[PDB]
Amino acid sequence: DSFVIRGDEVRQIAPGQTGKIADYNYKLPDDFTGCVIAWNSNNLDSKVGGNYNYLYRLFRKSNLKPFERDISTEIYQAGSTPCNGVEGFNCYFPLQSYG
Amino acid sequence: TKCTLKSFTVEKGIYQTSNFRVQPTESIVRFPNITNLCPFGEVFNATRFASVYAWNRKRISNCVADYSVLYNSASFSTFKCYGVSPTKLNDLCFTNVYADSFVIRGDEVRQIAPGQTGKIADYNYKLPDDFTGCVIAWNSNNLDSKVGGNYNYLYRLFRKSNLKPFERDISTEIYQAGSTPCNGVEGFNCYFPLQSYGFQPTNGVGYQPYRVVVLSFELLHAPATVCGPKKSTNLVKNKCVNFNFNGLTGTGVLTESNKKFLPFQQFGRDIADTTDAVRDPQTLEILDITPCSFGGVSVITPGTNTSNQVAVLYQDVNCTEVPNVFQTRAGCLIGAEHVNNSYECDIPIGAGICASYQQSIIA
Amino acid sequence: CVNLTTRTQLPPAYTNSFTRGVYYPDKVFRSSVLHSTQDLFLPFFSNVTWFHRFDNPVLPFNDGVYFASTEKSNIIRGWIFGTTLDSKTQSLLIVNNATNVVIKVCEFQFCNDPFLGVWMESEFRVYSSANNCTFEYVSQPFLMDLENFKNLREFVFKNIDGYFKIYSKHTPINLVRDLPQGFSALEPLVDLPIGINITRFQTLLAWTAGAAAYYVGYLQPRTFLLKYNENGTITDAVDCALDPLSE
Amino acid sequence: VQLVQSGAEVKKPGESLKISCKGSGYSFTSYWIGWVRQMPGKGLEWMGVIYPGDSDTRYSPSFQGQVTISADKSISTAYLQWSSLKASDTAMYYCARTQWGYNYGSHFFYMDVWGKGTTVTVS
Amino acid sequence: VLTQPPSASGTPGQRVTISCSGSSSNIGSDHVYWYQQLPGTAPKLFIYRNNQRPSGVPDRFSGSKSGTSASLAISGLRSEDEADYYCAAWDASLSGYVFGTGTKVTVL
Ligand SMILES: *[C@@H]1O[C@H](CO)[C@@H](O)[C@H](O)[C@H]1NC(C)=O
Ligand SMILES: *[C@@H]1O[C@H](CO)[C@@H](O)[C@H](O)[C@H]1NC(C)=O
Ligand SMILES: *[C@@H]1O[C@H](CO)[C@@H](O)[C@H](O)[C@H]1NC(C)=O
Ligand SMILES: *[C@@H]1O[C@H](CO)[C@@H](O)[C@H](O)[C@H]1NC(C)=O
Ligand SMILES: *[C@@H]1O[C@H](CO)[C@@H](O)[C@H](O)[C@H]1NC(C)=O
Ligand SMILES: *[C@@H]1O[C@H](CO)[C@@H](O)[C@H](O)[C@H]1NC(C)=O
Ligand SMILES: *[C@@H]1O[C@H](CO)[C@@H](O)[C@H](O)[C@H]1NC(C)=O
Ligand SMILES: *[C@@H]1O[C@H](CO)[C@@H](O)[C@H](O)[C@H]1NC(C)=O
Ligand SMILES: *[C@@H]1O[C@H](CO)[C@@H](O)[C@H](O)[C@H]1NC(C)=O
């Protein structure tokens, strides 16, 4: 598996850890047999203006199951009102692009 | 039965292979109906906040607390919970919650964790070694740091002895570090004991301020006021249910009790010191709690030489509870035909009853 | 404040505690069991100091205290707890006055002989300056009747983990000059969420003297075996450190 | 919440001038009474905050050392004070009550309520 | 420093969008506050937490973040909206709340 995480979050990509990245983006199985190889990619994947190509899913209905990939682009309603599937109060895109 | 013995041939006899249990059909959640929002937001929202030497404390009580907001937040740098996990915090109700608030330095954030050491941990704020709580910290380097260096926040660098758990020292006494009485005024080996650290916005993450709001959740047994945002359901009696009474959870049958609880008692325990009675948090009814009916399952069978027909004995289970049905003192035996003819014991059933294959299985 | 000086100076008297001072150690119902608990309790047959004059010097408060009064006309008014009790430290004032019960953990400047006076209540001379109040509680207003004894009030005062816990029992009494023999348990009255440092205590009383006496005992770390009846009431107890037989 | 600030001042360069921002209708002792400049017809510039309770001060880089801002918690009124009045310093000076809670870690500074300002004329 | 177009204009009953550009220092962190200054009046909180709207505010105003730029949308424009619309955010480099260059909306 290959992906670009944020530095503080590197700890999350370890067995049985929690956070936004671990819960809703990529979850390592609790019985993981593997190696987490990470480097300071701050000079290749960062641009002066802020690269946005890399998206992390900030909010999900429930935590991501081990080794499951979510490509969903559905709008996440956070209020009792149906948000209506278009942006507005309590309707926002679920992948928030870090810069 | 064949699986229990790990063989395709079963000899004549009685074998205990499983356990019968009636499963719960409802989830019964009862919490006090005090829907006033709990002021957790005001501890975190607080514009001011203490200094580590004198750590502010708010005792939050008589409220419904929603913890989803804390977990769903995308801002906290550190949300480390010892004894409990944030996602499952909503389920329970806590007797008391304390919200200590203070501004520590970044390198020191590790110290405000159970059983850790350093200046902050020893002489300023000590977390009890058995801490049940959450250490919620954020990068407050852009609110509490000024270009010139904020000094309002004081940490006590030297103390005579380490600070005891959850003890606040406001002492301003001058600390003598030599044999000479220092004399109570500054001089060599007389200095103020709270040394003011100085933050500027561009300092390194080691010297960057990390505000903290440790939430010391108290799980002692008593009336519980702060609670999770869970909704309550109707009370169901004389049925196997999954219940949650003010944080007390389990599976069982709720019946009307004849116990005389005193006005201050919220729940009871059996000789085993396990919960066996609860006061409902909304109506002050005293209920007795029994487990849902259960018992061993024994298979009465002739050997695979003779028949594939079997009878099943539900040990200490009534025949009205399980769903040739023979009720005996040993339990409910289904599949064996009860007869008025006695014979020598072949396959023991219990309480004087034996079964045999004579063709069909009889009891 | 007014300093009252017309008081005779005699040494303290002592009496026998018998089996009093047992309280409900917790908030959980149990019955037909014997429970062994390690807590601060009054030892059996301990020496309890006995006061009447206008006798109320300043007394020590150590691990906790057992307090009892024998009264016919509500002479007891309350207590002051603190470290110095002169506005130099945080202090606790509990007074059951003519109109309500007041609990305050404000910084008070107390009198050096605080009291209330009275049959109707009149004087209130407990403190002068009082500011920087952090916690206060006032009971629903009521009128107390201020005029052998009839009313026994027993208190245990503990200061544990931020709580000031008050235990109490009300019973009839019929002795003239002593503490009864027999067993009763003190039920919880209120859990006060006040993180106040309590290390010394004084008794408030309400010219002539009335007919009253009070008793002061001290709690020690002890293991007690408590007997719960069918109704979950504590009906007897064993002091495990009293004699080899209790052990 | 009806912060009543001051009137209008016209003064010559080099003199010392004080603008009061009187608070009312709320707990003025526990909120940040920060200040903002508005040159005539231009955008708002932030100036700085004062916490009446603890007299703590914060400035924007363009003002630190150019304006001395203080508070008076006894009378519930915060003060913007000039060390030396300047020619260009004419502007429409507002005082708003700011908050800076972390809202569960998301920092905010939103000037919820504003006074009617103080038109300071220099000549 | 937040950058804003010097003017905006449109027909009443339309929807108007206003840009507010910034860097990763300022708008990188939950900051897109909006206040309008009608002639002779003081600004007051009109949008907070990027889009949240105070109680006391017309419901037609909704804005959002576009990366390191802000965006405000006045749907169903009306006459009274001639108000200097300010996007704000505090830089974080030497702190300091900075207001955008301001936009004077003309109704047509
Ligand atoms: C909430 O609980 C209280 C107990 O003090 C009870 O009197 C009240 O009726 C309850 N409310 C509802 C809606 O059940
Ligand atoms: C203080 O907390 C309240 C309740 O959570 C919240 O509504 C308010 O926004 C907070 N203060 C500020 C300045 O936002
Ligand atoms: C069952 O069958 C086996 C052979 O299959 C035989 O040896 C054994 O004696 C039989 N037992 C009975 C009780 O019929
Ligand atoms: C089964 O239940 C009936 C009543 O429903 C009762 O009379 C009978 O004794 C019960 N039997 C056992 C074994 O519990
Ligand atoms: C055993 O005999 C009784 C007669 O007293 C009869 O009622 C019963 O049905 C007989 N057993 C069975 C299983 O029928
Ligand atoms: C209590 O201790 C004192 C200490 O001198 C002693 O004189 C007294 O006899 C003891 N107890 C009793 C019941 O007298
Ligand atoms: C208020 O409390 C502080 C405790 O830090 C004390 O020093 C101060 O003297 C108190 N105020 C008055 C008027 O006594
Ligand atoms: C209470 O104050 C005394 C000073 O007389 C001190 O020795 C004691 O440790 C204090 N208690 C607590 C719990 O801090
Ligand atoms: C239990 O309480 C009842 C009244 O509810 C009383 O009659 C009975 O005597 C009590 N039992 C004991 C052992 O005190």
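Throughout, chain A uses Swiss-Prot numbering, with the displayed residues spanning 398-496 in order.
Cβ coordinates are placed from backbone N, Cα and C, and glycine is handled just like the others.
Listed features, source Swiss-Prot:
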MUTAGEN   A:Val483 to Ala  Increased resistance to neutralizing antibodies
MUTAGEN   A:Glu484 to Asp  Increased replication in human TMEM106B overexpressing cells
VARIANT   A:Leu452 to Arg  In strain: Delta/B.1.617.2, Epsilon/B.1.427/B.1.429, Kappa/B.1.617.1, Lambda/C.37, 19B/501Y, Omicron/BA.4, Omicron/BA.5, Omicron/BQ.1.1; Contributes to cellular immunity evasion and increases infectivity
VARIANT   A:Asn460 to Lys  In strain: Omicron/BA.2.75, Omicron/BQ.1.1, Omicron/XBB.1.5, Omicron/EG.5.1
VARIANT   A:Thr478 to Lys  In strain: Delta/B.1.617.2, Omicron/BA.1, Omicron/BA.2, Omicron/BA.2.12.1, Omicron/BA.2.75, Omicron/BA.4, Omicron/BA.5, Omicron/BQ.1.1, Omicron/XBB.1.5, Omicron/EG.5.1
VARIANT   A:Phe486 to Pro  In strain: Omicron/XBB.1.5, Omicron/EG.5.1
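Recorded features from Swiss-Prot, shown on the structure.
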residue	record	Cβ within 10 Å
A:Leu452	variant position	13
A:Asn460	variant position	13
A:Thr478	variant position	11
A:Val483	mutagenesis position	7
A:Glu484	mutagenesis position	14
A:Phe486	variant position	14
Cα separation, A:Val483 (mutagenesis position) to A:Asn460 (variant position) (Å, whole number): 24
Nearest-integer angstrom distance between the alpha carbons (Cα) of A:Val483 (mutagenesis position) and A:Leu452 (variant position): 20
Interface-adjacent recorded positions, chosen from A:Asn460, A:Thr478, A:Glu484, A:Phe486 when a CB lies under 8 A of chain E: A:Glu484, A:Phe486
Cα proximity to A:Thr478 (variant position), best match among recorded positions A:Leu452, A:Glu484, A:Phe486: A:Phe486
Cα separation, A:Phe486 (variant position) to A:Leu452 (variant position) (Å, whole number): 21
A:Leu452 (variant position) - helix vs strand vs coil (DSSP): strand
